[PDB]
Amino acid sequence: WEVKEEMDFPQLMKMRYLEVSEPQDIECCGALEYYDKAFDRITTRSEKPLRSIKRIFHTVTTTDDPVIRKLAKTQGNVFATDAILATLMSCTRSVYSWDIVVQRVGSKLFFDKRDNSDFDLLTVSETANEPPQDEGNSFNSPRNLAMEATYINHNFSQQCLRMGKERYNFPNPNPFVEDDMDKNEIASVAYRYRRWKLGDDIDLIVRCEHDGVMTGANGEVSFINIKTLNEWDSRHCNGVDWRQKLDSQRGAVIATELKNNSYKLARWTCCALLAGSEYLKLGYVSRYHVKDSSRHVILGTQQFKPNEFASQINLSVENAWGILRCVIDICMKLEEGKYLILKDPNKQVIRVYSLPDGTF
Amino acid sequence: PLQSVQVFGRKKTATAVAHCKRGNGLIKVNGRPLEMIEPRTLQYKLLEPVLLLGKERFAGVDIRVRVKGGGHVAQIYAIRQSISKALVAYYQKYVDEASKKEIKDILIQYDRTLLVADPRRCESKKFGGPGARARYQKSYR
Amino acid sequence: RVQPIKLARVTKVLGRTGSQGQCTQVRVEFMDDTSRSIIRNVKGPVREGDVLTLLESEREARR
Amino acid sequence: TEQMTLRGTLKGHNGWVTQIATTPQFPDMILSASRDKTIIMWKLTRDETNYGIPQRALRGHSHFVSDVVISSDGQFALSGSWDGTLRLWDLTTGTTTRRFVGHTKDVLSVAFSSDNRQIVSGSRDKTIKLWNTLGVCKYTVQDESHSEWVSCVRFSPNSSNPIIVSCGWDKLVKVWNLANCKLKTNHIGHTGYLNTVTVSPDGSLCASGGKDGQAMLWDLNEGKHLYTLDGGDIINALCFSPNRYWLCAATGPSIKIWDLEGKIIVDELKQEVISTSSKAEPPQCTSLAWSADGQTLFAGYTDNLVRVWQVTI
Amino acid sequence: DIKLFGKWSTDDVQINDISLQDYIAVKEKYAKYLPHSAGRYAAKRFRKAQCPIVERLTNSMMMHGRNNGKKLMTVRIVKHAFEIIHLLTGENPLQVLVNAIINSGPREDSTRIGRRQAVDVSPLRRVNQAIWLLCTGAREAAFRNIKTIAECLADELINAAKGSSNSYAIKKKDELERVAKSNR
Amino acid sequence: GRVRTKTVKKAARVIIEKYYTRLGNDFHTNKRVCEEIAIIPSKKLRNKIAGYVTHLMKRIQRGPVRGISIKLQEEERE
RNA sequence: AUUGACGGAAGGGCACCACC
Ligand SMILES: [Mg+2]
Ligand SMILES: [Mg+2]
Ligand SMILES: [Mg+2]
């Protein structure tokens, strides 16, 4: 194992390259499904429980994914699937470590998923004042709270929209993304291929996410994303009650979640922005009562524009794209050997490691 | 054939009594249509029950309101409240209670005053000033 | 010429102050530095959870 | 193996559930009387989303409804209230037919005869008065009546010695002979006020309970006292079971089911743990009702709910 | 789909300032057909933050004592000002109103302790101050002049929402922050 | 103000000491008992006395309150 | 030495006939 590139969050704070044209499209694929306004309008004092739905996992690297593999080698040299540039676009916000694999084989610069002491699962309360103890195998332990959080954004995603109704079919099918056998539990989740200019052959073939579509008040296609939070043990991290405040002081709840979860919200915001979706839907999920997991209730959903909300997470897309360009610059000197980008967990500085003999 | 309810609605001194019977989607206040009541600035206040509940919920009834007392704005708030309460009471008494619950939740969620009366009334003037709380100007020197 | 503005969430309201009782004292937590809970004086009605725009940070209150 | 389970709740009330009633004619409809001054006639749509749905409300009285009972044919209900009146509802229309207006003070309980020819009530003015299905107060007992309130008055569905069993807040169970409306047997056992009295379906036994937390079984043929069982808290309601030889009771927040052959508690139905902070008492079960098949137990409660306990095998 | 005055949508507004998110009530539950309701918002504290922002703008226009109680007039001048805004700019008037509130609110004041030490400003109080400044700017621009109150209100909060210094509210906000910075 | 005066508190205390066996933690049954056993000249005073009686019976369960002497002392065998 | 009143004394509380 070799050490190649190391940079702190301070350098990323002052890195910028505002060269992002209006994005084009390459191909859009994946059947969509409508939503229910009654499930949206569920509010505090009018509860509704959270059941379990079956999520067909569709996380795959670009190379193995057949739709990308029949388009990556044809044109373009810089490639990055969805929710993967957020790692490089949330460096100054993150405090933990993530792992990703950028392979500079020839002129190709395609990102891929890799695991080295960290996973892709949701991270909760990572950068908060007075962080949670996370000791042993407690209810608030990191892997188990993360597993609970991933449970929620897998189930409620498939519990807010009218899944049982006839799914609208886009013209192109999603090849090999849960298409080998029609399990009939294939969700509304569609994927777009879009290309935009950022620099030296950085026409980025990029996958997108659409967690559903919502019919307009006048009636037309309007894509949406469905992602949700989770409440637990309000005394910790200087929390606030959602069952008493969501109806009339929801702004404070958003404020304290932004204060508590910053890396996570930026991670979501990146995805919701690059997908070009119309509405971002944030569901509010809380435990039945304190100190009791495996039971949750959906306390409401809020609609905000993915761009306006990007302005309200004090995130600049300019410096984000610039730190992306600068990490590609730091990954331009490297060679055919791939690079596992493992940051330093205890002291947050970005790092990467060239893989010996193609280490995976 | 006796399917009819008379329900009222009050805003300050105004009192509108809506009579709701079986029929074919007609709403008339003091013999005039609902879109011809005089303060046409506040027309959407009168149209708010029909615009929240739709037309099919009203397309099986005949509503006829008779309003008396109060001023113009108080009269149309009474009309609003009486139409909503009349439809809710007709639904409760004559079709089912689930439907009553659904429409009462829609109306109450939008605005409580469509089914609960505003209990405010004018206060009594006192002998120190021009009104209830105000007092005449006091002079020194 | 001066440092940029900051945002701060009110954590708890300590009680009012000022000669006529106009201002109220709160302790705010910054939304970026995630530390340094400082006491600030705020004019107008404030309750817990409110977000404040600090035109000038790093200045502590009367207390 | 014959314990019960919680099969679902019946939301839709805005007060305590003071009484629940069923009928053998319509196994898909129960009546629940409450403190939101309305009675609800339910429709049992036994599905996943909701066990029951409020079909039709009855909104006569001006105070809490304190009892309710369905006739034999399952067409006319009879309710008593704290405003001092009785109402004989017609279920199909949902409106009342007769309004009994004799009682001065709050009417704690109402009962029907087996053949629904004459009705009886009991109230806080320490009188037990009979009526008929037309609306006139026939005979109001006053001699050797209860010295305090009357809280539960019931008939006895049995041909031989048609009697009226009653109990009140003077810690006495009185057995009235209906043919002459005269007192026949006076039971003196209880040491606290009596909230309920019940008669066995087979017309041999009677039960009584209240503040003292104990339930006493009295023979109705010879006025003896068989034995006495002990519940944890205040017995708010008792209810025998038609099919099985069981006596159920609502002791505080739990429901105890005493067998009547081995005299052991077969089950103690407890609600689930909510409000985990130990700062408030749980809601207390207030009423009990058995379906005619005897496979379902409806339990009124204090959090405006009606829970449905289903027996298993 | 509740549209203000029947024609202005309300789900595509954007409160770009996190501090004022829960005081400028314009969407999802606060949508209404009219800026008129029997309020009861001055009953308890903070309850007037649950009032639609157009009804607050309407309420704060019944001023100077010859226009007290005349709410139907202020409702129609708000309606006409919104139509003028949609003609001039080319965007939803509710968005322009919300941006005028955000830009026109002072965020650092100076209170009298004595000399006037600087103080921070509550979000509800800066919403109050923004509304009052826009209303009085419109009011004093339409007084003794051939322009009408609808055009003056429109041009006032258009110049506010764009941020220029030709509005009155931006001048007052700048003056308040200027004193509260020179007198920390 | 919601601060009960001496008449309400003293009446409530005597009602409890003499009729503890007939009061639960239920405001309405307490109200009916206090209107049977006392001669209260109004309906607001009846309601205030029954409310304080309910609030005190919700304290009798959690230990002997200073001021009330009842038969509950006997069952404290310890 | 005590009770009242007063102090261009020293601490607390209250009031849109006081202020903010
Ligand atoms: Mg006047
Ligand atoms: Mg003019
Ligand atoms: Mg003043």
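By the numbers in Swiss-Prot, the shown part of chain D spans 2-314.
How was it done? The header gives electron microscopy, 3.1 Å.
Quick reminder: no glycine exception, Cβ is built from N, Cα and C everywhere.
Among the mutagenesis experiments that Swiss-Prot reports, D:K127 to A is described with the note: Decreased binding to PTK2/FAK1; when associated with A-130. Around D:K127 (mutagenesis position), the same-chain residues at least 6 positions away in sequence with a Cβ under 8 Å from its Cβ are D:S146, D:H147, D:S148, D:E149, D:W150, D:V151, D:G169.
Under the heading of mutagenesis, Swiss-Prot lists D:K130 to A and annotates it as follows: Decreased binding to PTK2/FAK1; when associated with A-127. Classification of D:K130 (mutagenesis position) by DSSP places it within a strand. There are 23 other Cβ atoms within 10 Å of the Cβ belonging to D:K130 (mutagenesis position).
Quoted from Swiss-Prot, the note attached to the mutagenesis of D:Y140 to F states: No effect on binding to SRC. Of all Cβ atoms in the protein chains displayed, 13 besides its own lie within 10 Å of the Cβ of D:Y140 (mutagenesis position).
D:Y228 (mutagenesis position) falls within a strand when secondary structure is assigned with DSSP. According to Swiss-Prot, the mutagenesis experiment D:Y228 to F carries the following note: No effect on binding to SRC. Does not abolish phosphorylation by SRC. Abolishes phosphorylation by SRC; when associated with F-246 and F-302.
DSSP assigns D:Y246 (mutagenesis position) to coil, not to a helix or a strand. Within 10 Å of the C-beta of D:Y246 (mutagenesis position) we count 13 further C-beta atoms, all protein chains included. In Swiss-Prot, the entry for mutagenesis D:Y246 to F states: Abolishes binding to SRC. Does not abolish phosphorylation by SRC. Abolishes phosphorylation by SRC; when associated with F-228 and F-302. The structure shown retains the original residue.
Highlighted here would be the mutagenesis positions (D:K127, D:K130, D:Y140, D:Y228, D:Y246) whose C-beta falls below 6 Å from ligand 1, but none qualifies. Note: the Cα of D:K130 (mutagenesis position) and the Cα of D:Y246 (mutagenesis position) are spaced 32 Å from each other.
Rounded to a whole value, the Cα-Cα separation of D:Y140 (mutagenesis position) and D:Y228 (mutagenesis position) is 34 Å.
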